[PDB]
Amino acid sequence: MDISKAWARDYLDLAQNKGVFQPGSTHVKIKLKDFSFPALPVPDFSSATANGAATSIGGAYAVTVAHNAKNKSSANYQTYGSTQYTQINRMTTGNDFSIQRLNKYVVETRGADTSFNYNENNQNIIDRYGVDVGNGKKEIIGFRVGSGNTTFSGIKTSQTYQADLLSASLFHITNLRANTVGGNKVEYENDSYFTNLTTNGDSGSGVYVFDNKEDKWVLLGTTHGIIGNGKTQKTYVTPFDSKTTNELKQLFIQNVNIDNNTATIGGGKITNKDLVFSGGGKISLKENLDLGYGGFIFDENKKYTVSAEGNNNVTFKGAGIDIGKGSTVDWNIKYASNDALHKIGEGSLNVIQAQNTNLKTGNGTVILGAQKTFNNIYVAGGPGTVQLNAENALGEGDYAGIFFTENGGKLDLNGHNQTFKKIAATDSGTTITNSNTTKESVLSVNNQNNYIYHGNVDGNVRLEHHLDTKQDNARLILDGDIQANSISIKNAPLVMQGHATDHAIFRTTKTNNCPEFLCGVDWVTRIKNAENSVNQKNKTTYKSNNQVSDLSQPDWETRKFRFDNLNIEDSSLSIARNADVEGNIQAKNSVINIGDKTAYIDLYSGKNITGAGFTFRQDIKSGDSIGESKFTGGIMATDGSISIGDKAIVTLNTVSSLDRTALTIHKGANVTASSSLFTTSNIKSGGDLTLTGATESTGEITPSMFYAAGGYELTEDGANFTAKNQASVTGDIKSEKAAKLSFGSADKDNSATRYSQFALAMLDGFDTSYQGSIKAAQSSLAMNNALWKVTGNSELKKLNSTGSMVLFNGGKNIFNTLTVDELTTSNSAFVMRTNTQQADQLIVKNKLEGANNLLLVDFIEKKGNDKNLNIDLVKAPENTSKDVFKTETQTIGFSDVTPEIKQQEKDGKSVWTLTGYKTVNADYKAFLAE
């Protein structure tokens, strides 16, 4: 492998379908120390053996090269996932082709597609598998994956057949029909930039090529050998051979036509090959049946039963069970107890009795119809389903005896409740569901220590994380997608977060089993040193640190958390980076951190299943890792606290009620509450906080709502506090930072009012009311159509009121002063109060005012006539002008008492005074167009 351009881990990521090289990914490019892979989907390389030297072709069959027999097995002993398979037969061709029969059915992969036809003429093959590389120029491009003696630009690992080091080659075909000893062979050359040259240990590995018309990767053949040395090194592929393949497969077929009758089996007779059953019917065993290398294969769309004669106890043993699509096999015997039952195929195994053995399933449905149906279950490869159909059908221990490796499968609780201390899932290929739409399944997960569920939840499920005693370390962390009716949390923490994308590593054991003499620095260390400089300049050390993922990596999968309701009691809920959370929260004596900085990763994520596939490993690290997070819904809380952190985006579109529940909005958060929010406590905010009417209900249309904060709101930075669009906001607002905004839709509205005009007796206009005390001596205040009733002494920095504005209200003969420092009011409204001999308000200190305006007043003294006494109404020294409260002889006022004013008095402070009285859905905003 050449790592002068590409990172070492890049070749590995591709071969192991990690990082950006997920199966089916199109338009993939990688940064170099910039490179675009060809316009094709990434292959699925899961049909490759762990060591790369052979390729599964589905079922009990695999393909490799013939002279790999001489090799230290290399291909005689095959590992897929947690399972070992042994070649027990083969056929072999002069062109070095080898089709293999394995001792058991492969559970982990459905195998590579075998539709390559070497006997088509050159033009046909070019048109079927050719790739455009410019202007219509076709080349046959493909991928090869294996793990020969491994080298990274002159760093010698001396490692061969390591699964961790499974590495990918990209190539173009240079001769479809090269004339070699043995027969015609396909010749290829690697890409000159993304260059993984073939090594001896790669011999036998599968070569892939992509069908244009069927849109699928196809097994071209298997790697035969090389000629040459560096960049131009040629590789020869033994073309896949159907005829020889099919001849080997013929050696294992015994057709059994049951045809709805009954086939009785015993004594070497039916009244090793695979027994290939057809027609449906009953299968009865008179004794233990051991099929050796054979197993059961069932056709499609048929019903079968497997029974013991006379209700005896008989076991079956063999290659496994392969059930065709649309078929169901009622399995009413035991599979042998010293062997795993391997189930593949798309149909259903219906297990009527307990088995006292282990299951390995990779496809179709296995139904558990008995208590403790299997001792342990291993789910692999993606498309299998395990379905509960009896009480206590799962197994014992923390994991309920079920384990999901790579790509996982589905657990359908099917109306049953199931409890796990821990779910043993390696990745989000796993989902726990419930297909029963009429009886909800309670899924309980009651880990007492840090644990991450990597899998999903959907269907008719309720999720509970309940403990008997308050335990703050019992953190349940969900890394996958969660779709649940509801979620309930008591006494133990819940964490919702995204998933750090898994990458390949070079070696999972932390030791190098070669002494320092004769071997020196660890090759693992050497790769990290060799890429250190470019990693220091780009800040990407996570690429070469031999860890599966890193808290500081940028590549994170966003996860969806949807639920009608979450209930928390006496614990904490954290939404961390790349969680997208939506639903209603009820909280009691609990802590809610939205946009929490602490994220968790699993050092064995994606490789959590060990041993024979019935043991589970997990190692958790946590630390700061800041990224976008989303909460959408409502919050009903009692005590505890709520925290909204950097990069979080919260949308309260459901009514929120906080009682003794402090709300803190930190710097870098965006909180929009389009739904009513009441709180007996206070809200602190150093981010953006916006309060608006319900802009929902209709696809258009907006109804209004309220925001009360008894403990007031407090602003903590150069922040934003915006109220607009039919928002009625109660509770004082204080601040000593340079804050801004807002009251009132900034020209986003007018006079054309929708909604109930009986719901206009709560805002008059505007479409925004507030009340009513602002102590912010550094802060701005926009006022496009508003304002407040002012219930306290407000000393505000700056003010701009293009539109409807402030009045006073309303302490019992308790008068207050507003005080600005750049009051540029561009229009109406300024209703002030006084009884007669006691008046308030000394406003703008540093002048600059606006056009039109309306400085008004009102009372509690019954002056049946005039009272021509001296009480000022503003205090702007010298002033820019005077006509900043123009003479409009149309004042309704309060009662029938209308006094007048002045122009100037004490020094430069241009005040306003008083005079006498007069006599004159029926209004305040009756002066917008004045």
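Following Swiss-Prot, chain A shows residues 55-87, 91-328, 344-940, 942-993, 995-997, 1010-1016, kept in their order.
Heads up, header says this was done by X-ray crystallography, 2.3 Å.
Keep in mind that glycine also has a Cβ here, set from the backbone N, Cα and C atoms.
As written in Swiss-Prot, here are the features:
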type	residues	note
ACT_SITE	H124	active site, charge relay system
ACT_SITE	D153	active site, charge relay system
MUTAGEN	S260 to I	Loss of protease activity, but does not affect secretion
ACT_SITE	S260	active site, charge relay system
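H124 (active site, charge relay system) is 7 Å away from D153 (active site, charge relay system) when you measure Cα to Cα. With 12 residues unmodelled in between, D997 and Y1010 have Cα atoms 5 angstrom apart. According to its DSSP assignment, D153 (active site, charge relay system) is coil. The chain break between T328 and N344 spans 15 missing residues, with the CA atoms of the two ends lying 17 Å apart.
A break of 3 residues separates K87 from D91 in the model, and their Cα atoms lie 9 Å apart. Looking at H124 (active site, charge relay system) and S260 (mutagenesis position), their Cα atoms lie 9 Å from each other. Reduced to three states, the DSSP call for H124 (active site, charge relay system) is helix. The most densely surrounded of the recorded positions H124, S260 is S260 (count of other Cβ atoms within 10 A of its Cβ). Counted within 10 Å of its Cβ, the other Cβ atoms near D153 (active site, charge relay system) come to 26, all protein chains included.
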